[PDB]
Amino acid sequence: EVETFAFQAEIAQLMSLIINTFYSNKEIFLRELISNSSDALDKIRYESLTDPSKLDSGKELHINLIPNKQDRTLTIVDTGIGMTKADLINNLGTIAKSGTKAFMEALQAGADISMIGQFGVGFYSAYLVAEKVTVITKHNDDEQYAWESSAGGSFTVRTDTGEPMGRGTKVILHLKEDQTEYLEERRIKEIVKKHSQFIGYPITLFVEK
Ligand SMILES: O=C(Nc1ccncc1)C1CC1
């Protein structure tokens, strides 16, 4: 049972700008997704300070980067607070409509495109490198769900029958044909060191056979 939803117009417009604007600095997608994971980890850590049972779904707070050259996917896994079904539908837990508006106003006032994450919509920078994004998520208060979009104005949400996750979020980037440099260990290591070197959770880059 798959539900198909239209993006709000303002979000669809931001996605079309990300996909169609000529912009060579595509590597910042990973900084943005790691930053989002760090924010989600901070949220479950804070909730656990007064309710330790919130970590019954998993005590380890970490970020894994999993390239798969056979599937041409880069997966960013975190064990943060995760998202409910309602969060997924509501722009993956973001204030994307007002965030997009503030980002566009900032660009008019001289901000850089790379500042997207300051406006709460850094997730959508995934489409700098991905033709399709799949988000699998488990929040303590809901079941495990899969969100997916290839842009084009729509996204889908379904219950996920896949490998149970415990708690957290997995962002699966189905990379564009010409963006497979982001599956190479040395390139991923370089971008993490450049942009994400002080994140306060362990970031493990998996290697491949
Ligand atoms: O936001 C981005 N591009 C963009 C291009 C033109 N106008 C607004 C935004 C990319 C960083 C993700």
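So for chain A, numbering is Swiss-Prot's, and the shown residues are 16-224, in order.
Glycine is treated like the rest: Cβ placed from N, Cα and C.
Within 10 Å of the C-beta of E47 (mutagenesis position) we count 21 further C-beta atoms, all protein chains included. The annotation that Swiss-Prot gives for the mutagenesis experiment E47 to A reads: Strong ATP-binding. Strong interaction with HSF1, HIF1A, ERBB2, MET, KEAP1 and RHOBTB2. No effect on interaction with TSC1.
Classification of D93 (mutagenesis position) by DSSP places it within a strand. Looking at Swiss-Prot, the entry for mutagenesis of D93 to A says: Impaired ATP-binding. Strong interaction with HIF1A, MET, KEAP1 and RHOBTB2. Loss of interaction with HSF1 and ERBB2. Los of interaction with TSC1.
There are 28 other CB atoms within 10 A of the CB of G97 (mutagenesis position), with all protein chains counted. Under its mutagenesis entries, Swiss-Prot includes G97 to D with the note: Abolishes ATPase activity.
Between the alpha carbons (Cα) of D93 (mutagenesis position) and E47 (mutagenesis position) lies a span of roughly 13 Å.
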